[PDB]
Protein chains: 4
Amino acid sequence: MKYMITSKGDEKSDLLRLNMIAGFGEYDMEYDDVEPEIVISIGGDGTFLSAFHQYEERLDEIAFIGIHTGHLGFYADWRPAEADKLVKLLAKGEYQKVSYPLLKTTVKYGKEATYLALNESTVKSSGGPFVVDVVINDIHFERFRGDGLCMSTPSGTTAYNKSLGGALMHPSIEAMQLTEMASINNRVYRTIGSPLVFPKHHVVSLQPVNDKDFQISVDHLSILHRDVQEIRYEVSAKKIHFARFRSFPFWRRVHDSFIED
Amino acid sequence: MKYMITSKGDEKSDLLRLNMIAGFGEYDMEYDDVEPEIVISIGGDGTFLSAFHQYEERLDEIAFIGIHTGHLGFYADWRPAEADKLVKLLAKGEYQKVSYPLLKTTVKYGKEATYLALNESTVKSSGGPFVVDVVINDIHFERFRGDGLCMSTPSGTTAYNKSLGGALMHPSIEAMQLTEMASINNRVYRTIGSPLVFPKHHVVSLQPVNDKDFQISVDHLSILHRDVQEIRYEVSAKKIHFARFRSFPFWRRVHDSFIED
Amino acid sequence: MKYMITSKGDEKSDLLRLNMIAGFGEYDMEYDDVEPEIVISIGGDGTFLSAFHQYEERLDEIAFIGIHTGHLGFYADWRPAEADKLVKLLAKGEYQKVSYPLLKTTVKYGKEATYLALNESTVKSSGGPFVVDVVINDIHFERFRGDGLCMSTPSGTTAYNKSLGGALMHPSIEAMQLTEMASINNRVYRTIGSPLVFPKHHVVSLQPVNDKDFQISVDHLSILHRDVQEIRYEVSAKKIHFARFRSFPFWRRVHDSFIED
Amino acid sequence: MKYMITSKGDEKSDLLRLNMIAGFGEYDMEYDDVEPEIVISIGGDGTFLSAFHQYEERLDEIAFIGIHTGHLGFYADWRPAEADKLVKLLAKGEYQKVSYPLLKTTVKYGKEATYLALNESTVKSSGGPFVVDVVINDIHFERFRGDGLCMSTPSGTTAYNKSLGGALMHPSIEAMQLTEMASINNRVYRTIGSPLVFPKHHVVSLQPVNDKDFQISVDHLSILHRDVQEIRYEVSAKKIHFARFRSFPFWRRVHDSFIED
Ligand SMILES: Nc1ncnc2c1ncn2[C@@H]1O[C@H](CN(CC#Cc2nc3c(N)ncnc3n2[C@@H]2O[C@H](CO)[C@@H](O)[C@H]2O)CCCO)[C@@H](O)[C@H]1O
Ligand SMILES: Nc1ncnc2c1ncn2[C@@H]1O[C@H](CN(CC#Cc2nc3c(N)ncnc3n2[C@@H]2O[C@H](CO)[C@@H](O)[C@H]2O)CCCO)[C@@H](O)[C@H]1O
Ligand SMILES: Nc1ncnc2c1ncn2[C@@H]1O[C@H](CN(CC#Cc2nc3c(N)ncnc3n2[C@@H]2O[C@H](CO)[C@@H](O)[C@H]2O)CCCO)[C@@H](O)[C@H]1O
Ligand SMILES: Nc1ncnc2c1ncn2[C@@H]1O[C@H](CN(CC#Cc2nc3c(N)ncnc3n2[C@@H]2O[C@H](CO)[C@@H](O)[C@H]2O)CCCO)[C@@H](O)[C@H]1O
């Protein structure tokens, strides 16, 4: 089918990409980076995140595969020595697909912008602590004072979320997880402290108290947002699809990345 | 229908129980503590946990209601001033039911004992640190050295799980959450650290390394287990059913118990 | 003696300041904001931090006093109702002085700038995670990847340090405490995790790995630093002096601010 | 001088002990385990803790040395390959001594028992959560509900204290650090959460609320205490003395044990 390959852009990844293109040329496979059905990312998880965002408008037509030319990735979970086996099984096709949940982020300013996240979306201020009201399904839950907030997908829970004390969640769970960054807690200021895990259809709204300018990130992409009225989080109806050719369980990937490999 | 009322056993709860029995006597409602269809717990969450375990063999035939004669409870979420309104709406019936997930704990010793938990099940040793191998879906995930491990239901996440750094999970999510108690981490010993959230059908097995005697708790009930070969955790196929008469969202209950009320 | 009064600048603080100046006019007390021997801060801890920095070059000639016109402060630990009693005991003088340790921050760029902190100094990057080598007394201790690092004085331990998981340290201890902000830890990246407490004469050096631009804060003052070669932390030889008129123990101040009041 | 050697008791440690005794026999060195001036511990930190407690009544007459026949220890910080060099430099003598602070634990029951700790002393209940009032220098600071409390020496901060979230403190600091084990925090129950670091001469008193029976540990030794009225903690006036023959800085020992070696 139509496929394309993104590369980290160092010599090792660029050369592996060229060798895989050569191997695909021996099958009924057409290189097409406009409407691919297969997107192969060669690099690390950063490269994979960029592949996801390059093709976020055609997620339901695409199966993603990641090859890690460095250390094992949570998305780039194939080794370069298996690239030839990958070309072979990918050309034939008929592989099974695995789908992970995504996070929808809506930013309102007086209009709306929407974003999809594979890892997480975070909100911080223009320096120092900021203040946001946290509203869950239209009920005021807490006034947060601190460095920021992080809302993670299940597959993102091993990323920023983990460093913030969040739980690691198996990606078959359709949920998002909100973690705090250095909240102030004293007699006057009060937050929940604990990470919060939300099911599908719950909406978490972050609303300004004084300052209306925030730094909002979606995966690696961080942009200063001015005149923001609201940041709304919910589990997306869209999913990312992976081509899988062998069993590599999430919990084994967690073991291999954090425990020992 | 058939109903019964458990009491914390102080004067306030005992008297409220007698007044509710009097009120039920004006409707087609029969007091029956052998095969009730409605179980009302008057006290706090401890009283409610005990009601759950008193009737754990007939969970699919029972709707539970909790009245808190002290502070607001996560299970005992009705005020005593509303007991008369409760009798009224309960006698008529036709209320909606809400169901929360439960945790199945299997203890193997060379035979099996199974237990159901509404809050959590924990494993500790006979003093000092103990060592257990943690096996997830038959793959060895970590060797845990420390004080113990806690496996929580969603509604249990606001209990022991929270004090151990776990995430708070909305109880519509069919999952269990494993948290660590003071794990040892150095160059030689390694655990994940982070809480782990498992979906239905995942099995987490705790297996001895040296000592085979453990203290195992299920909700409040803690018993020394000798010659243990394995402790297996999975989300139960059984659920607890609550009678609900008004909206009291989980996230509002969290707000009211931990943020302000 | 020579004294001055800084105000938060709202009506309540401005009026209390004018009334205290009137009261001081009945004693041998001269208002002098160039070379005061007594600096009274009326507001909150932010106002007090600003008073400290306004007079950081004459710290050994000054005794500070803070009045909190809002909630109790850790520095502004006097109530406005006692301002008249304060004027009285301050005019007479001969009060005892209490001294807290300070943090010296040296920034090297190829020259040096030095700063004094009463709460803490922090280092962050120009967005996303940054990388710094942490060198303790000239031995490489860790390569830190994450959001930033915080080095706190003892009296600062109840501030940002606390929100980052640091220990609360009694201010009679001549030490500084380093805490992490969201460190990355996986098979490849490794930090200590735990807060670190350093005695006097230990030097902690933060050194760039790739990017050389950082955001450095000293108490409230945050400035972008370009072409930084090193940030060095050590307990200062200078101390801040408080005028004390009654016993208000640090641990009682902690109790009153975080437990109940 | 008079010396003795304790062994872990496995073949490797027993044989190294016999070889060191043979080497000492070539110098003016007398084996004496009643009144040694040098105590050499061969094993790990557990063996070293036991050596300390074997000779806790003659701490000011003894310099301790630890050899680790397994992984590097924080107390057993010499390698077995250097035992011959150790015998040599130890026989000559005139080495420098390094002293670490200790923790005094006083247990009152209606009489007093006192204990010295090199790592920590902890208090837990006879199962489930217990309740203790925490009194600092005779002022009630908090009512703690949870699993237990840990009071650590500086050199103990890398042990249980670290697993509980405590700060790592350089052992030149004369202090003790109190950490919580799974405290309950809700609208009704409130603790500080943060580790607390106390200077010399501060006294932290733990006092019963209901149950008067506790499990009290001092280093490895854990004993059920009945009819306890109070547990008092303070930095001891006594210190442990180490014989040092080369520079092995505490922060390098921390690096080597937790970061990489
Ligand atoms: N203080 C922080 N702590 C922890 N994580 C943080 C912090 N700040 C940002 N992040 C994560 O960085 C993601 C963006 N980043 C690409 C990626 C990724 C990724 N995805 C993962 C996943 N799902 N599980 C487990 N490791 C995952 N990584 C790893 O993260 C490290 C940092 O890249 C590298 O080892 C990656 O293999 C590039 C960032 C630099 O340009 C941003 O999305 C946010 O998550
Ligand atoms: N170190 C610990 N930290 C935190 N929680 C702990 C710890 N150790 C045990 N637990 C919890 O105690 C549950 C058993 N207990 C009855 C209950 C309950 C309960 N259930 C809750 C829920 N789901 N959400 C939020 N608060 C909930 N509580 C509250 O807990 C406090 C202690 O009861 C009281 O305020 C209760 O309203 C009786 C215990 C004494 O006999 C045991 O099941 C374990 O969870
Ligand atoms: N994410 C954070 N979490 C926690 N603290 C943070 C975070 N980021 C910065 N800080 C602290 O703010 C100090 C600067 N700030 C003035 C001050 C102070 C102060 N000093 C204290 C002390 N020693 N003990 C206990 N509470 C203390 N506060 C309180 O902090 C809150 C925030 O001011 C207010 O209740 C103050 O009474 C003004 C900041 C806004 O313009 C900066 O120095 C850093 O510490
Ligand atoms: N949940 C816990 N988490 C963390 N530590 C705990 C926990 N519970 C007890 N402890 C510590 O155990 C000490 C008693 N123990 C001997 C020792 C020691 C020691 N001392 C150290 C130091 N100062 N710094 C750094 N590592 C140090 N260790 C290491 O601890 C591990 C467990 O021994 C081993 O790697 C030892 O090298 C024997 C215990 C078994 O019989 C008890 O004193 C308490 O600290």
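So for chain B, numbering is Swiss-Prot's, and the shown residues are 1-110, 114-264, in order.
For all residues, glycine too, the Cβ spot is worked out from N, Cα and C.
One mutagenesis experiment named in Swiss-Prot is B:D45 to N, and its note says Only minor changes in the structure and a 10-fold decrease in the kinase activity. Reduced to three states, the DSSP call for B:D45 (mutagenesis position) is helix.
The feature active site, proton acceptor is assigned by Swiss-Prot to B:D45, with experimental evidence given as support. For B:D45 (mutagenesis position), the number of other Cβ atoms no farther than 10 Å from its own Cβ, over all displayed protein chains, is 25.
Within 10 Å of the C-beta of B:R148 (NAD(+) binding site) there are 20 other C-beta atoms, taking all protein chains into account. Under the heading NAD(+) binding site, Swiss-Prot lists B:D45, B:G46, B:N122, B:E123, B:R148, B:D150, B:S158, B:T161, B:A162, B:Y163, B:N164, B:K165, B:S166, B:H223.
Listed in sequence order, B:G46, B:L49, B:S50 are the same-chain residues six or more apart from B:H223 (mutagenesis position) with CB atoms under 8 A from its CB. Under mutagenesis, Swiss-Prot gives B:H223 to E with this note: Twice less active than the wild-type. Its activity toward DTA is increased 2-fold.
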Other Cβ atoms within 10 Å is the metric here; tell me which of the binding-site residues B:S158, B:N164, B:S166 scores highest. B:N164
Distance filter, Cβ under 6 Å of ligand 2; input recorded positions B:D45, B:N122, B:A162, B:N164, B:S166, B:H223; output B:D45, B:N122, B:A162, B:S166, B:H223
Work out the three-state DSSP category of B:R148 (NAD(+) binding site). strand
Inter-residue Cα distance where the pair is B:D45 (mutagenesis position) and B:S158 (NAD(+) binding site), in Å: 12
In the structure shown, which of the binding-site residues B:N122, B:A162 has the fewest Cβ neighbours within 10 Å? B:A162
Using Cβ atoms and a cut-off of under 8 Å, determine which of the binding-site residues B:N122, B:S158, B:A162, B:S166 neighbour chain D, and list them by sequence position, or give 'none'. B:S166
Can you figure out which of B:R148, B:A162, B:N164, B:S166 (the binding-site residues) comes closest in space to B:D45 (mutagenesis position), comparing Cα atoms? B:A162
Does DSSP put B:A162 (NAD(+) binding site) in a helix, in a strand, or in coil? coil
